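Worksheet for the structure shown next.
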Amino acid sequence: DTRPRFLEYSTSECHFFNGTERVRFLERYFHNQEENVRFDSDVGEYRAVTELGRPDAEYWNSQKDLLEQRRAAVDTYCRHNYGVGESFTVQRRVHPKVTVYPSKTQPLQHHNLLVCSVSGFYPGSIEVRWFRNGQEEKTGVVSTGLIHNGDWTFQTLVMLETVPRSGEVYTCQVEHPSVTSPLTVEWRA
Amino acid sequence: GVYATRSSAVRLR
Amino acid sequence: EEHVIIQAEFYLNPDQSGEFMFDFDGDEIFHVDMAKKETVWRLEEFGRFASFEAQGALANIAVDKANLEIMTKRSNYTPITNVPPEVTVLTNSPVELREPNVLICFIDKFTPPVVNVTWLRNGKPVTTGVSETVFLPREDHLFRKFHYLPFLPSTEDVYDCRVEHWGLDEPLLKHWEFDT
Ligand SMILES: *[C@@H]1O[C@H](CO)[C@@H](O[C@@H]2O[C@H](CO)[C@@H](O)[C@H](O)[C@H]2NC(C)=O)[C@H](O)[C@H]1NC(C)=O
Ligand SMILES: *[C@@H]1O[C@H](CO)[C@@H](O)[C@H](O)[C@H]1NC(C)=O
């Protein structure tokens, strides 16, 4: 199917700072990936983003009733919807599951990669640090970065490239909003 | 509670 | 900012496909099944805590459809440029033999929001227990999509997520097999 496609897309964003103390509402209209007109509650009128959107900015700005609908949106829409979903979105907390397993940068050589798997957690913000015998190791650390699983959970792999010596104890340390004390997992050579 | 919809408007014809 | 809630909607011709959804910090709260004209909560429990009038979504889609006709004329029937997706296959958690897990196929950074996705087990299409999301918004106005496949890890089975998109010349396969 090589028929041309034509896509009409619109979003309305509610941005929250300090709970609902400060709120910004942004309505956006797009055609084929080009944003052409928007309403920003900082301004309180529509503005053309491209020339193709100018007729609508002018047209919608001439409708005072529509404008006042949008000017109130931070209250009637943003703050309202925030409250509706607060208990299972804003207040959603799922503890990370932490495991450590050894791996290799090179298959023919010995295990030289300690993987700290941190998974199933919510929200997204996470901090993972590696320690060797109680001393933080900042060198040789590589990660997947934050992985979104698309299902209100996240994960990450944080890997330490190191040559384990007998008797060494490695510790993976995880900080996350669900805990007020770091989670730790030890791995021994 | 009930989620509120932002009602889109028709562009200029 | 602390949080962002996004309502995202589109209508696409000539496919006549439309979607309406709410996003919280990158996750889907719900979308509206256009066929059944019903709210579909991303996690089942959400529906016990909140509700939504799907007719509001249907009304917006009709507006989107009208706005599409207007814009297509204004732009002199300029077609959308295909942007092919990036595809990543991963598991829900570290893999252990004979321990139930889930394969995730993450389809990212593409437009238009139309894709064919097939899970392959040893080269064979599999549909048992599979699930998927609708098209999720991005800050750059391209789209995201997830497909899922529960599975029992083994040494004999290999998997691929096969993705077809008009921006791709051939289907894109991303592989997974047991890490040894
Ligand atoms: C997804 O697969 C469908 C089905 O194979 C594709 O739609 C077909 O396109 C051909 C032309 O290439 C038509 O002759 C068929 O009638 C279509 N099938 C229908 C309408 O059921 C579709 O193009 C694929 N989508 C992508 C993005 O590759
Ligand atoms: C569409 O065509 C008309 C007629 O030439 C032209 O004036 C107008 O600028 C075109 N619009 C775009 C978006 O190219």
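Don't overthink the numbers, they just go from 1 along the chain as shown.
Structure determined by X-ray crystallography, 1.9 Å.
Backbone N, Cα and C atoms are what each Cβ position is placed from, and that goes for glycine too.
Among the mutagenesis experiments that Swiss-Prot reports, C:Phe49 to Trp (Swiss-Prot position 76) is described with the note: Increases the interaction with HLA-DM complex and peptide exchange. Under DSSP, C:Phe49 (mutagenesis position) is assigned to a helix (H, G or I) in the three-state scheme.
As a published mutagenesis entry, C:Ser51 to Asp or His (Swiss-Prot position 78) appears in Swiss-Prot alongside the note: Decreases the interaction with HLA-DM complex and peptide exchange. The Cβ neighbour count for C:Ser51 (mutagenesis position), using a 10 Å radius and every protein chain shown, is 15.
One entry in Swiss-Prot concerns the mutagenesis experiment C:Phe52 to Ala or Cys (Swiss-Prot position 79). Its note says: Increases the interaction with HLA-DM complex and peptide exchange. The Cβ of C:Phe52 (mutagenesis position) lies under 8 Å from the Cβ of C:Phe30, C:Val32, C:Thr39, each of which sits 6+ residues away along the same chain.
Here Swiss-Prot notes a mutagenesis experiment, C:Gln55 to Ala (Swiss-Prot position 82), with the remark: Decreases the interaction with HLA-DM complex and peptide exchange. Secondary structure from DSSP puts C:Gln55 (mutagenesis position) in a helix. If you draw a 10 Å sphere around the CB of C:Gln55 (mutagenesis position), it holds 11 other CB atoms from the protein chains shown.
Per Swiss-Prot, the feature domain 'Ig-like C1-type' maps to C:85-177. As a summary of secondary structure, the domain 'Ig-like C1-type' (C:85-177) carries 0 helix, 52 strand, 41 coil according to DSSP.
Counting every protein chain shown, the Cβ of C:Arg98 (mutagenesis position) has 7 other Cβ atoms within 10 Å. According to Swiss-Prot, the mutagenesis experiment C:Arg98 to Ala (Swiss-Prot position 125) carries the following note: Impairs the interaction with HLA-DM complex and peptide exchange.
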Chain A contacts among the mutagenesis positions C:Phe49, C:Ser51, C:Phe52, C:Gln55, C:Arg98 (Cβ under 8 Å):
C:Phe49
Provide, as an integer number of angstrom, the distance between the C-alpha atoms of C:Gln55 (mutagenesis position) and C:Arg98 (mutagenesis position).
46
Using the alpha carbons only, what distance in Å do you get between C:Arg98 (mutagenesis position) and C:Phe49 (mutagenesis position) once rounded?
36
Mutagenesis positions (C:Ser51, C:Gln55, C:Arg98) in Cβ proximity to chain B, threshold under 8 Å:
C:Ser51
